[PDB]
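Student: Quick one: structure below, then a few questions.
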Amino acid sequence: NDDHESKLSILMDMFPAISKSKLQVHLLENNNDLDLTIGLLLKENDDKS
Amino acid sequence: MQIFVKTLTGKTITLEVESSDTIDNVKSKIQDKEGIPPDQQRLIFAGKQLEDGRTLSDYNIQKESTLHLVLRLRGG
């Protein structure tokens, strides 16, 4: 890690609902990847019910 | 009316669009300015990429909305 915080910031604004905790967790595991992580997150918000 | 287009990297672009326009139109204009393929660029908003050819009314997009754009090429 060196400058993932900036990417994390993008995530905060990218998803006005996801808790910072979750953003940090997924980000860390996915080797600080935005394209892949976010890509999956996009579909997640398909529909509540 | 105009909506902001913030990039994953760090760059926002203002694009004029009618309330009853279409997301697809936005993608086209953005492509014209930067010159990035629509397929590559991901127009994310409200925690999800906006569907091409959809009126703002559906998503209820306000004015000067900060739409995020993530390039598919390279990155992860």
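Method of determination (from the header): solution NMR.
Backbone N, Cα and C define each Cβ position, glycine as well.
If you look up Swiss-Prot, you'll see B:1-76 marked as domain 'Ubiquitin-like'. Looking at Swiss-Prot, the entry for mutagenesis of B:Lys29 to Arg says: Deficiency in ubiquitin-protein conjugate formation. Here Swiss-Prot describes B:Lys48 to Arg as a published mutagenesis experiment; the accompanying note says: Deficiency in ubiquitin-protein conjugate formation. Among the sequence features in Swiss-Prot, the mutagenesis site B:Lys63 to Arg is noted as follows: Deficiency in ubiquitin-protein conjugate formation. Loss of DNA repair function.
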Student: Which number gives the other C-beta atoms within 10 angstroms of the C-beta of B:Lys29 (mutagenesis position), all protein chains shown included?
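Tutor: The Cβ of B:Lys29 (mutagenesis position) has 14 Cβ neighbours within 10 Å.
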Student: Please determine which of the mutagenesis positions listed here (B:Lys48, B:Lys63) has the lowest count of neighbouring CB atoms within 10 Å.
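Tutor: Among the mutagenesis positions B:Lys48, B:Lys63, the sparsest Cβ neighbourhood within 10 Å belongs to B:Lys63.
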Student: What mutagenesis positions from B:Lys29, B:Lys48, B:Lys63 have a chain A Cβ less than 8 Å from their own Cβ?
Tutor: B:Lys48
Student: Measuring Cα to Cα, how far is B:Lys29 (mutagenesis position) from B:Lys48 (mutagenesis position) in Å?
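Tutor: Cα-Cα, rounded: 20 Å.
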Student: Could you tell me the C-alpha distance between B:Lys48 (mutagenesis position) and B:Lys63 (mutagenesis position) in angstrom, no decimals?
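Tutor: Spelling it out, the Cα of B:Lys48 (mutagenesis position) and the Cα of B:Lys63 (mutagenesis position) are 18 Å apart.
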Student: Quick one: what's DSSP say for B:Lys29 (mutagenesis position), helix, strand or coil?
Tutor: helix
